[PDB]
Amino acid sequence: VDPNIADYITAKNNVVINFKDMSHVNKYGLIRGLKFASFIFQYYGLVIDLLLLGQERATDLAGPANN
Amino acid sequence: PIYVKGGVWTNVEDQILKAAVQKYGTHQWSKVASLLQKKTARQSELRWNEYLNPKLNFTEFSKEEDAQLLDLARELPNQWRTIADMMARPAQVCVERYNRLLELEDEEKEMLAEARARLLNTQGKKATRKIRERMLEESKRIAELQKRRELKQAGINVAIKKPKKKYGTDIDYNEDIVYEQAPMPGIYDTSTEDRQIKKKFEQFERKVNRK
Amino acid sequence: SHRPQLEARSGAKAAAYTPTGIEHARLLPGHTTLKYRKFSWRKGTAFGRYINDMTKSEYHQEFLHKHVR
C-alpha cells in the first residue's frame, strides 16, 4: 500500500497498553484487537505461506496472475 | 444537561486535575474525572500522562539529541511511543519536533468551589457522622447540666443519670479504681507521703465543692 | 478507620477466662490410642538447506501461552 497507510498502521500497533493501572508501550507485537489488524495478520500470513511453498509452488496454486 | 464528555483543557481545569493527582495519586482516575464536571477518566489520565505530569520535559533538543531522534526515525519507522521512550520525552512533542525538523467562568468557579470543598474534605461518611454525633452529644450533655444546675439553684439536688450501661460487665470508673495495679512494695518508707497526698486530695475535693 | 494487626490477641486473657464446658465437634475422642516405635522440490524455498523466577519459568511462560489463546 501507499506508505502513509503503512506508517499509520505501524504506529497504531505501537500503542500504550493500559490494563488495570499498569501500562506499557507495545514495542514489539501486533495487536489483534484493532479493527484492521486482521488484514495485517493475513498479509503477514501470506509471507509465511510464501516461505513454506516457495515462489514456484505458490505461483502454481495462485495460478497465472491474469486468470 | 447530561452529555458526552470531551472538549479542551482550560488552564483552571488543568490546575484542578493536578491538585486531584496530588491528592488521590496517579491510579484512581475515576475520582479525578468525577472532580472535573467536563472531562472523562480516560481523558484525564491521558492528559496527565501526556502534558501535565512534571517528570516529563518540553525543553528543546540539542543537536546531538536531534541526531538521536532523526536517527531513530530512520531506524524505527514511526513507532513514536517507542521512539518517545528512547528519547525519554513524551511522544506527541517528539513527533511535532520531528515534523519541524523535516521541513463560562460562573461554571468554572462552581467546579472550583466544589473542588476545593472536596479536597479539603477527606473523610468517609462514618467519620463525618461520628463527629456530628460527638458534637450533638456534647450539646445534649451541656443541656442536661443546665437542667441539673438550674434545679440546684432552685434547691432540688438531682444526681446525673449514669450512662445506660451497654453490658453486664460495663465499667463506671468513678465507682472504684479502674484496675488498681498498686505500686511496687515499699523499700523506702512512704507513710507520711501517703498522708500528705491524702490531705491534698481531700483539700482538692473541698475546693471543688466550694468552687 | 479499619486497621492492620499489630499486637495479637494474647492467650493470657483466654487463660484467666472461665471455662465454657461446651462440647465441640472435633474434641470428640478421635484415635484414642497412641502408636509407639519398636524402642529438487526442497531447494526452491527461501531457506533451503532452571531459573528461580516464577515469572521466567519455562513451565510458566508455556502455561501463559496455553491459557491466553
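We're sticking with Swiss-Prot numbering for chain B, so the shown stretch reads 5-107, 144-251, in order.
Method of determination (from the header): electron microscopy, 4.2 Å.
Each Cβ is built from the backbone N, Cα and C atoms, and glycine gets one as well.
Copied from Swiss-Prot, the annotated features are:
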MUTAGEN   B:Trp33 to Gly  No effect. Slower growth and thermosensitivity; when associated with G-84. Complete loss of function; when associated with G-52 and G-84. Complete loss of function; when associated with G-52; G-84 and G-102
MUTAGEN   B:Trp52 to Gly  No effect. Slower growth and thermosensitivity; when associated with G-84. Complete loss of function; when associated with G-33 and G-84. Complete loss of function; when associated with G-33; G-84 and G-102
MUTAGEN   B:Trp84 to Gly  No effect. Slower growth and thermosensitivity; when associated with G-33 or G-52. Complete loss of function; when associated with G-33 and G-52 or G-52 and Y-102. Complete loss of function; when associated with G-33; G-52 and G-102
MUTAGEN   B:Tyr102 to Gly  No effect. Slower growth and thermosensitivity; when associated with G-52 or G-84. Complete loss of function; when associated with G-33; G-52 and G-84
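Overlay of Swiss-Prot feature records on the structure.
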| residue | record | DSSP class |
| --- | --- | --- |
| B:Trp33 | mutagenesis position | helix |
| B:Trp52 | mutagenesis position | helix |
| B:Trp84 | mutagenesis position | helix |
| B:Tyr102 | mutagenesis position | helix |
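Taking B:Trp52, B:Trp84, B:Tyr102 as the mutagenesis positions under consideration, the smallest Cα distance to B:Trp33 (mutagenesis position) is found for B:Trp52. Straight-line distance linking the Cα atoms of B:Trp52 (mutagenesis position) and B:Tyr102 (mutagenesis position), rounded to a whole number, equals 23 Å. Burial estimate for the mutagenesis positions (B:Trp33, B:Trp52, B:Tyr102): highest at B:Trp33, by number of other CB atoms within 10 Å. With respect to their backbone Cα atoms, B:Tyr102 (mutagenesis position) and B:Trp84 (mutagenesis position) stand 10 Å from each other. With an 8 Å limit on C-beta distances, the mutagenesis positions from B:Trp33, B:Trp52, B:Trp84, B:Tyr102 that reach chain A are B:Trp84. The number of other Cβ atoms within 10 Å of the Cβ belonging to B:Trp84 (mutagenesis position), over all protein chains shown, comes to 21.
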